[PDB]
Structure formats: structure tokens, C-alpha cells
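Visitor: Handing you this structure, nothing more for now.
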Amino acid sequence: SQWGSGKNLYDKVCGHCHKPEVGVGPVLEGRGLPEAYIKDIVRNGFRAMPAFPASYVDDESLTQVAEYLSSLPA
Amino acid sequence: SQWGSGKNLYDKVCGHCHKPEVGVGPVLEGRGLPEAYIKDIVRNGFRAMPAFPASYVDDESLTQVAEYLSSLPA
Amino acid sequence: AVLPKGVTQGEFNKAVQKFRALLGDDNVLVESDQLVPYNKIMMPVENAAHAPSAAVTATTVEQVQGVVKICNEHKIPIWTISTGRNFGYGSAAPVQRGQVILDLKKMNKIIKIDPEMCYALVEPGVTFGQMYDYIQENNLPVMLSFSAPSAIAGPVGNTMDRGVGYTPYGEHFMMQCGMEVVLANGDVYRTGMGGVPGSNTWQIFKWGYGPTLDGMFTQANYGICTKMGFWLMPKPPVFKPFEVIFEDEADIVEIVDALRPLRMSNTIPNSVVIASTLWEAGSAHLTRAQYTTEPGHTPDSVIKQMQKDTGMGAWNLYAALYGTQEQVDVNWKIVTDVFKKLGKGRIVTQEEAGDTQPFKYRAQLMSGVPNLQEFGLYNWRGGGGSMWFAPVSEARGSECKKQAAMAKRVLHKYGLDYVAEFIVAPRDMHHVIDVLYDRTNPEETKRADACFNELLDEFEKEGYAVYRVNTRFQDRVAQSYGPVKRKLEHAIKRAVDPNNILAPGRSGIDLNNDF
Amino acid sequence: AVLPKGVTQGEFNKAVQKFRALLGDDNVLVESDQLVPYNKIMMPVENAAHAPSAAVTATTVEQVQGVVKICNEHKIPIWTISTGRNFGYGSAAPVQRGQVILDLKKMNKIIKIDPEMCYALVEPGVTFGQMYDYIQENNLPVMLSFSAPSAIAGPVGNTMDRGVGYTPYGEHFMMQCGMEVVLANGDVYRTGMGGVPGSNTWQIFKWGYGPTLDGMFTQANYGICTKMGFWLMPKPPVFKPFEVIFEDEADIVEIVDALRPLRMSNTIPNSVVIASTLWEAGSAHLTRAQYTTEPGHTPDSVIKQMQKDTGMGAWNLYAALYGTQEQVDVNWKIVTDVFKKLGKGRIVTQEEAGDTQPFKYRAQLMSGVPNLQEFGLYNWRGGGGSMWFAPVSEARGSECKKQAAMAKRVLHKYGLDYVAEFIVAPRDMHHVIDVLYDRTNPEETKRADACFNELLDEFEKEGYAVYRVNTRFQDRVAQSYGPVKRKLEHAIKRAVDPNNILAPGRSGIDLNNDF
Ligand SMILES: *Cc1cc2c(cc1C)nc1c(=O)[nH]c(=O)nc-1n2C[C@@H](O)[C@@H](O)[C@@H](O)COP(=O)(O)OP(=O)(O)OC[C@H]1O[C@@H](n2cnc3c(N)ncnc32)[C@H](O)[C@@H]1O
Ligand SMILES: *Cc1cc2c(cc1C)nc1c(=O)[nH]c(=O)nc-1n2C[C@@H](O)[C@@H](O)[C@@H](O)COP(=O)(O)OP(=O)(O)OC[C@H]1O[C@@H](n2cnc3c(N)ncnc32)[C@H](O)[C@@H]1O
Ligand code: HEC
Ligand code: HEC
Ligand SMILES: Cc1ccc(O)cc1
Ligand SMILES: Cc1ccc(O)cc1
Ligand SMILES: [Cl-]
Ligand SMILES: [Cl-]
């Protein structure tokens, strides 16, 4: 796809703020967050968090990252 | 005046090309060159030599440099 | 619902119909759920004031030329964005309500990276992260210079707004070389050596012949940049980062005055950052709530407490040495002696700090390694409200102290903090102040807006103006630079964009003004 | 006798009457014996083709504003000169016959030289010699950068034409900061931070806010520069000049490729000169007549003989190290090893050359000490005929070799010599070729004109163009950069000078053209 896999989207964009060692944003790894919720936060943005348009991160890539995050240990 | 003295015009402009150690132009020191001739070369320029307008080197300053050049030893 | 200023629902519909025919249906966005991510702003005003009417995504120069032809026909105003990560400066949202966003993120092609001549030619949608990957994969001996949002931001967008980096190639627009611009009439203009057919010097020699126009397009609405070239620093054999921690707030005068001869002589060749205690705190991910819950600004007593518990100073300077081992060793001996002779500040190196923050990220930023660590500044108070007040000053200590005190006073008046840093060049300082507030609290946003106005009024009175500002204050700042300048800018605007379609209002340039 | 193009004897007389009333009688020059020194050109055309109709000397900004108001009334075209020492580029004479010369030599005020912040703000008539005297008298720790005519030339004129120097601040327009321009409507515009009232940052921060227009005025006819600011290099404790003499003509490829990493890393921080044997000869004051009287070019056999008798090489490189003793010593060890590893070229220092020419003048030029030694180039063949063919190339060895061969061939075809030098920046070369000929010989001038045309045709075909050119070829070179560029330049010209009074024809910008 646009990012190939969800692991790739997480490593190149999301993880720069969300990885445990960073801590700009809360840990999303193994939290079982719904795909529909992740899609809402990325498209609307949440307070301190910026919003990313489809041209940057598409719907298909959001599905992949939601799935990748659920599969990891907490 | 504009250059103060003829020694000053020679040091700041003419001598950069005409002094013996330089040799871009021929030696003018103690050659008894006429004021009317020096006035003609500076205003018209001579081949490789550039011309200087009155705004750069005025008539009064040319008179002073002609007089300074005649007074020096060859 | 939302339409462009002066354009009727009918004319807009013919335009959207032509956009679709030219670009395809998935490249034209008119539904409000698709437009929502472009609307997110950190400015003290509601989203409605900067909401777009549509968003089109072009991928080729032929398409940008197309979008501009359609825009001239139906008098449609376009707002161009590249990577659109301009947080604290308007983000991805237009200067004015209802403008169409020409989103060029999909134009993400790296055209050339020459490892011998050390230059890069890229498209608008290229991110610094995308470039870092290409440089790592292909083992190229080049180094990047970038803004703190690094990985998510890009070269074209940051340089159009004349942004700043932290390596010796820090003043980004100084290192720019050659650009392709699509003008309002559809023509494709190439600056410098680009107009010459079969030229191999576009990214080599800056000026060209005749007037050199690269600067004319930056922070302006005279064309849409489609290709941009810049110079890359070659990877030095050794990189030596360091920090110098200072205890008193009044130490700023001596730090700046002692640092100046070292910057001017190029001993310390990079853009030096002198960060305040609160900026330093925010970047190390410390929140205000874990120190005080009291309303208004953070008192001097809790800042002094913050310094004891963590080891931060009132001013924390981060610099870096580049070169061969022998070059770095003699420069280290020069820098060390200057600080010893001062009898102030603790020197901390990579060995005694290494893996700890904020040293780690600053060292990464000064060597072209991406991280988004500095986004912790938005966690200091939270709420998602942030604006950059960035006045310009002389790299003279008394001036830095004067500006610091002026800012601190007006900010405290509105119950906000002085979270700032000085980015140092040989002769100038980019005094960057982050006016942080809670955007979900309507009373605090109303205060923040007033605070920003007063900050501009107070600084203009003392002869200071900002180098870049948010979309909401772009016209206001244009006033700081006098009427003759605005008059000249509108004359050029009438000449290159008679129909007023290229981002009206950008830097206060709009044909609907009386100039 | 000589009147402006399109202006009648009557309208011109009303203009001269108004000039006199505004400036005084001794500031308006209409007599041919007063106009004669402005007419001297080294171009292959008669004086008549570039003869002025009048010359006015202004001393204040109010007067320049006055001259422009009168010029707009009677449609009088003005040609502005500062120090007017543009030899080989049109000198002090106008692009077109009959233009009035606005001679600003009398505006020779040094407004400010800040020794701490290291900058200068000057008026057009200030010469580099005048600045050197002020710096010597007041013991200021600053260093100047200048073109070879140094003492007689000035900062404003050279930078308006984007000239080059030899110190680390060599690319003059890169170091420019802030300018005041009188527009065609009479308005006084100040770039960067100048528009802000009570600003102390005009010569500190380059850009300002909104479009940055300094570049737009250089090599253009969009305004008359009345004040210009620039940065000065602080005097380093030790200066170490050197030369590296190379034997073969084919050595150029390895010299350039070996020099590049040293320029890019800033080990050698100054504009390096790689001078050809004939350029070197001319500067050491050797004439052609003392070696051969045979017609046509100087044969390879007599050039090889010239090398044995004097010790010059095919390529003579002059560079310089700046900094502290320890900084210079480690950089000298790096430079020395690069040349030893090559196994080519003799290294000559200040100790083993010292008082001998051409080493002496180059060392002076690289340290901001004035001399007019390089004018010996006009003595190589004499006659007072000289034109600069200066193409731009990549600082890549194969490209330099290619350009050298192309030039040499076309020059020999017209019986002229290849007397050239490469001025090196990290990524670009200013390949400066002096097409020298005897102007008193009518057959050789006709050949020189044809040679210059063919030089431009040959280079454009291979994708190369010049960075600066003489008044006679300014329109020709404008063509090398394509139609879109010219179109944009005429659009801006109509907007800022509707009456076409500011130097029409400069850089090929004239409203009488179809663009
Ligand atoms: C939040 C934050 C912001 C920072 C920062 C740290 C934090 C925590 N650190 C920065 C730094 O060190 N240096 C900077 O210069 N900026 C910093 N910023 C702000 C930062 O977000 C921006 O500098 C920068 O990266 C902007 O992002 P961007 O690169 O995505 O640029 P953009 O696409 O938003 O474009 C900016 C601006 O440029 C104009 N425009 C864009 N593209 C074009 C084209 N093609 N043609 C014509 N004009 C163009 C437009 O007005 C746009 O808004
Ligand atoms: C003969 C020779 C010439 C050289 C040289 C060596 C020799 C032997 N070495 C040079 C060098 O290293 N680097 C250079 O850049 N040039 C060299 N030159 C040529 C040299 O004469 C010129 O570079 C330079 O010094 C020109 O003289 P100048 O400084 O007196 O400038 P100018 O007054 O003639 O102005 C040049 C050009 O600029 C435009 N113009 C001037 N002033 C203004 C203002 N105020 N406003 C608007 N336009 C202005 C105008 O087109 C003018 O012709
Ligand atoms: C730094 C610039 C970020 C990037 C890149 C991404 N996110 Fe983020 N995210 C960030 C912050 C500071 C916050 C907290 C905001 C607040 O004020 O509370 C968040 C939050 C989220 C959440 C909500 C988590 C929760 O526990 O409720 C989600 C689901 C989320 N972020 C997702 C997400 C994805 C999928 C990203 C890559 C496309 C991504 N974020 C990037 C900061 C940053
Ligand atoms: C270098 C750019 C020069 C400066 C500055 C001045 N002069 Fe010059 N001058 C120069 C040359 C190269 C020549 C020889 C020209 C040729 O082709 O022969 C000259 C010559 C003269 C002469 C003629 C001497 C003779 O032997 O007949 C005169 C009288 C003269 N120059 C005067 C002069 C004055 C007064 C100057 C300062 C205002 C001056 N020159 C400057 C080169 C240069
Ligand atoms: C860190 C930073 C620097 C500049 C700027 O304008 C904003 C933020
Ligand atoms: C020495 C020199 C350099 C550049 C130029 O254009 C002319 C002459
Ligand atoms: Cl914002
Ligand atoms: Cl000439």
C-alpha cells in the first residue's frame, strides 16, 4: 500500500511520538484500541496531537496500524 | 580640495598602477610631463589606461598631481 | 456549506466539476469528513475562521498548471501546502475561510541526490524522514538539516516559510539553490540556471543572470513551488556535541557576548540553541501539573525548585563541533578555554550525558538524525494551544536580556509562561517564544489572543518585528514593515496574479487591500 | 548632438533645465568634453554606440528622488553607476546610446562600520580604498573582501552586478544584508528589517518578513541603490597564503576533484583561484611581444618555453588558511597530505616566494589589502580591448577540462588567447576568460566581436550560460535563460517602472521588447 505495512507506518510516523522510550503521546502498543477510534483521532487530531490527511496516511494504512498495535504485547 | 594634495591622489589612485615597483603603467615620477597632457590622458583614457570622470578626480586635483610628479627625482 | 469569499455556489460547482475531470474523483475532496484533518489549528480562534471549501491533490506539474487555469476562470482562491506540518504557524489551514487547498503531499518524488557535489532536488511532498531513509539505504555520505518536526515535515514547505535547522547548514534558505515555480498564468519558471536548456548547474550556482528571484517566492503568494533544490553538508568523520548549563537568568548577557566571536569565526559552525529552563523542561517531558496546579504563570520559586530536582539551568546551551579528530580537538581546546575564562556554567559532554534527555535529541538534531522529542512542549500545559512569537535580535547580550524581560512581563500579565530559546547565527538571534495555552478552555484562548497582540505591540514599539507568524496575524505583522513595502508587494502581485487567485492574505498580500 | 532614443531636442531641454534647477549648474554635465570620460569602453564597437546624452551627479536621496520625478515627466532613460569601474563589462557607459548617466560617485559617505557585530553600511560612491583607509586609521579589527580593481572600485557597484572577491566572504552577494532603493515612482524602499521604524537589525538579519527582494534589484533595472549594507569578516590572528604550481594542462581534472572536499568541508575557506599560464604571465607583467611577434594565438611551444624561463605552471592555484595558529597548523597538515597523496604539483609558501609577483598580490587580495597588479592583463597584447567571457560550471574536474578545451578552440580560431582562471566555491566555478585584443586595430576588433558571439553560441549549445556580461551582449545572454524568465521580468518591470525610465536594456529588460 502507501506505507506497505502497519509496522512501517508506526516506525516512520506514529512511533516517533508514541513509542515507550519517547513518551510524547500515550503507549498504544497492546492496548486493544478499536480501528474506528484510531481512524477518528488521526483524522480529527486530538488536542496536542496533530491531524494527518488521507494524502499523508490513507484509510488502508490506518487499518494496518490498528491491527499491528493490537497484536503486540502490553 | 577633493584629494587634499597631489601626493594623496598619487598614493590612493595613480600610484597603484604607476609606481616603479608595480609597473602596470610607465613611470611618471620626475619626467616633467605637462599638466595639459596629464589632463588629456586622465579625461580621455589611453588604450589600456581607464578614464576618470571629474566626479572621481577633479581638475584641481589633476593640477596638483602634475605639479607633484614634476618635483620628484627620476 | 462553506464557499470561497466572493464566489457563488454555482461558479464553485463548475470549478469542482472541472477539477474532477482533470484530476479524477479520488483527488477532489468536497465532503466535510475528508476536510476535517486540514482544519486542525493551535491558534486562539475557532476552526470555522480557517475552514477550507475543498481540497485537491495534484501529482504532476501538468496538473498544477491545470488547477491554476480552472482557478483563474472561476476566480477561485487556492492555498498551497507541501507537507502541511506548520504547527503554531497556521498548520494546513488557509489564511482565509473558504479557500481551496492545493495539497501537494502526493508529489513525493526525490529527483536527484548527488553525493559528490552534495545537493538534492526534491518535489513538495518529500519528507525529511523519506530523505533520511534514502540516505541510509544507499549509504550516501551526506547529512541533512531540518526543523524539529523533522521526520514528518519536509524541505520545500519549511524553506518556503524560511525555517531553521541546527547543523552548519541551519539557515535553510541560505542553502537553497534553484526552484521551479508554476506562475498564475500557467507558465513554469525556473530560477537561477534552470532556464538554460541542457543545464547541469541548477543546484550548483544560486544566482544565474539578471534579477535573482528565489527570495521573491519565499513567504509570498507569487507562485506554487513544484521542485526545489538545496545543498547538503558532507558527513564529517567526527561529530562532537556538547552542552553548557548556566544557573542565573541574568547570565544571558555574558553567554551571548562570549559565544559571538566563536560563531563569527566559525569555531562553533552550527546554529547554537540557548534554551530557557521551561523550554528545557517541556522537551524533557516534564508537565506543569507535577509541580503546581495554581492558576496563572509558573512562579520563580517553582522554577528554582525545578532546577534543583533535575539539574537544568536558567539557560542551557547546545552546540556542536564537526570535522576531523585533530580539527575537533583544537576547536574543543578553544571553546573550553572561553568558558573556563568566564568562570560560569558547567560543561556536559556526550560521555557524561549520552542516553539521557534532552541532550540526546539535541545531539540528534545537530547531526541530522530525526526525532519528534521537542513535541513535549505541547504537554507542558496541554490543550493543544500553541503559537510562535519569534522576534529578531542582534547577537548582542544586552539585547537578548531586554527582549527576554519584555516578553516575560507581557506573558505573565495574561497568566502564561516564558518558554523560549535563542537560535544563534553569527550576527542574529531567532528569539523563539512558544506562547502555550489550553485551547479547550475558552477564557484562556481569549487571553492568549490578547497576549499575542500585546506581544506584537510591545515589540514593534521598541523597533522589533517577527520573522514569521501564524495565518491569523499575517496581515498584522505586514504592518510592522511599513507602507512602502506593502505598496511594492501589491504592485508585483497585480503583475503576476491579476485575478488574485494565489493564496490572498499570505504575508498580508491581497489585491482586495488598498495598496 | 546625441539625444535619448525617442526623446526630442525640446523635451530634453526642459529636462536639463529642471535638472539644473534641482541640482545646481556644476552637477549637470551636457558638454561633450565633460562626457568623454564616461564613454571609454573596452568593447569591440565604436564609442558612439554607448555615448551618453548627459550626466547628473546627485549627493542626497532627495536629489535622486528629484531626478527620477523629472525623468518620468519627460520620458528620459537613466543609467545609474556607483564607482563606474566595470571594465570588460561596459565600464561607465550606458547599455544604449543617448541615456543620461546618474553618476553617484559624489555620494561617498561611510554611514557605519560596527566592529563588534562586523558589518558596514555605505553609500554608492564609497570605494574599497576609502574603506581600507578608514579601517587602518581607526584600528578596526575587520577585513574587507573585494574585486581585483579594489582601491578604485566599490562595494555597492560590484554587488549590484554580483561580483566576486577572494577572502572567505568572497561571494559578495551572499554577504550582503539590507539595501535602500529609490523606486521609479519616487518611493524609498528598504529591504529586510529596514522598513521597521527604530530598527537596529537592518544589517543583522537578511530576510525580514514577506518576500525578500534584495536579489530582485541585483543585475536589474527596478530601482536605484542609494544605501547598501554587508557583513565584514573579523581579522583572524594568523593568515597563511600559499600556491600550488602544476605542470600539465590536463592536470585540471585532478586538481579540481581533489580541491572540492577541502572547499566543501571549509578546510580551505576562501575563493580559490586556479590561474592558467597566460593569466599568470599577464599578472606578473610579461608581454606577448617579448616572446613572439607572429600573428594569431600564442603557440603551445612558446607557452612551454614561458614555463621553463619563469617557473610558472599550466595551472597555478592560490589558496589561504585563516584562524588561530593551532587551527592553521592542523589545516595545513590536511592540505599538505592531500597534495602529497596526489603526487603532483609543487607547493610554494610565503617564506620561499614572499616579495615576488604574482604571489604577493594574490596574498594581498586574500587578506583584504588593495593593489591594482592584475591590470597587467591589459598589457599582454595592449590596445585597450578586453571582454569577460565568464561561464558557470560544476566544481567537477571533467567539466572544467571540457569548458577549457571548448573555449581554447574558439579563441584560437580568431587568433586570440586562452587567458583564464577558475574561481572556486564549494560547488561552483566562475570560469573567467579574458578575451584580450587590440582595439586600435579595426580588423582584430571585428574578429573579437565574432569570437565573443561564437563563444556564447558554443557554450549555450552545451548547456552553459554566463553569470554576468557586457552591455553590448546583455540582451543576447538574456536569451540563454529562456522566454518564460524574460516574460516574468517584463511583467515586474511594467509594474515598477511603467514609463521605462530605469536603465532600459539592462540584463535584457526593456519595455520596448515584445514580452
Ligand atoms: C510544534 C513544533 C513546531 C516546530 C518545531 C518544534 C515543535 C515542537 N521546531 C521547528 C524548528 O526547529 N524550525 C522551524 O523552522 N520550525 C519548527 N517548527 C514549526 C514547523 O512545523 C515548521 O517549520 C515546518 O516544518 C513547517 O512544516 P512544513 O515543512 O510541513 O511546511 P508546510 O508544508 O506546512 O509549508 C509551510 C508554508 O509554506 C508555504 N507553502 C508550502 N508549500 C508551498 C509551495 N509548494 N509553493 C508555495 N508556497 C508553499 C505555505 O504558506 C505553507 O503554509
Ligand atoms: C579590468 C579588471 C576588471 C576586474 C578584475 C580584474 C581586472 C584586471 N577583477 C575582478 C574581480 O576579481 N571580481 C569582479 O567582480 N570584478 C572584477 N573586474 C571587473 C570589475 O571592474 C567589477 O567587478 C567591479 O568592481 C565593477 O566596478 P564598480 O565596482 O565600479 O561597479 P559599477 O559602479 O560600475 O557598477 C556595476 C554595475 O552595477 C549597476 N549599478 C551600479 N550601481 C547601481 C546602483 N546604485 N543602483 C542600481 N544599479 C547600479 C550597473 O548596471 C553598473 O554598470
Ligand atoms: C507527535 C507529533 C504524534 C504523532 C506523529 C502521532 N501522535 Fe498520536 N498522539 C500524540 C499525543 C501528544 C497524544 C495525546 C493527546 C492528548 O492531549 O491526550 C496522542 C494520542 C493519540 C491517541 C489517543 C490515545 C488515548 O489513550 O486516548 C491515538 C489513538 C493516537 N494518538 C494515534 C496515533 C496514530 C495512529 C498515529 C500515526 C498515524 C499517531 N498517533 C501519531 C502525538 C502524536
Ligand atoms: C591602472 C588601472 C592605472 C591607473 C589607476 C592610472 N593609470 Fe595612467 N596609465 C596606465 C597604463 C596601463 C598606461 C599605459 C597605456 C598605454 O597603452 O600606453 C598609463 C599611461 C599614462 C600616461 C601616459 C604616459 C606616457 O608615457 O605617455 C599618463 C600621463 C598617465 N597614465 C597618467 C595617470 C594619472 C594622472 C593617473 C591618476 C589619476 C593615472 N594615470 C592612473 C594605467 C593606469
Ligand atoms: C524550535 C522552533 C524553532 C523556530 C520556530 O519558528 C518554531 C520552533
Ligand atoms: C579577476 C576577475 C574575476 C571575475 C570577473 O568577472 C572578472 C575578472
Ligand atoms: Cl497552528
Ligand atoms: Cl568595457
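Here chain A follows Swiss-Prot for its numbers: 35-108, in order, are the residues you see.
Structure method, as recorded: X-ray crystallography, 2.8 Å.
Just so you know, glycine gets a Cβ as well, placed from its N, Cα and C.
Below, the features straight out of Swiss-Prot:
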type	residues	note
BINDING	A:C48, A:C51, A:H52, A:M83	heme c binding site
VARIANT	A:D74 to A	In strain: NCIMB 9866
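Any idea what these are sitting next to in the structure?
Guide: DSSP assigns A:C48 (heme c binding site) to a helix.
For A:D74 (variant position), no same-chain residue that is 6 or more apart in sequence has a Cβ closer than 8 Å to its Cβ.
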Visitor: Around A:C48 (heme c binding site), which residues of its chain at least 6 apart sit with Cβ under 8 Å of its Cβ?
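Guide: For A:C48 (heme c binding site), the qualifying residues are A:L62, A:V99.
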Visitor: State the count of C-beta atoms found within 10 angstroms of the C-beta of A:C51 (heme c binding site), not counting that atom itself.
Guide: 22
Visitor: Do the recorded positions A:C48, A:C51, A:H52, A:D74 include any whose Cβ comes within less than 8 Å of a Cβ in chain C, and which?
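Guide: Sorted by position along the sequence, the hits are A:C51.
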Visitor: If one looks at the chain holding A:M83 (heme c binding site), which residues at least 6 apart in sequence have a CB under 8 angstroms from its CB?
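Guide: The answer is A:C51, A:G59, A:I75.
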Visitor: Record lists A:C48, A:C51, A:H52, A:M83 as binding heme c; longest Cα-Cα distance in Å?
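Guide: Looking at A:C48, A:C51, A:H52, A:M83 as a set, their Cα atoms extend up to 11 Å apart.
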Visitor: Which number gives the other C-beta atoms within 10 angstroms of the C-beta of A:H52 (heme c binding site), all protein chains shown included?
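Guide: There are 19 of them.
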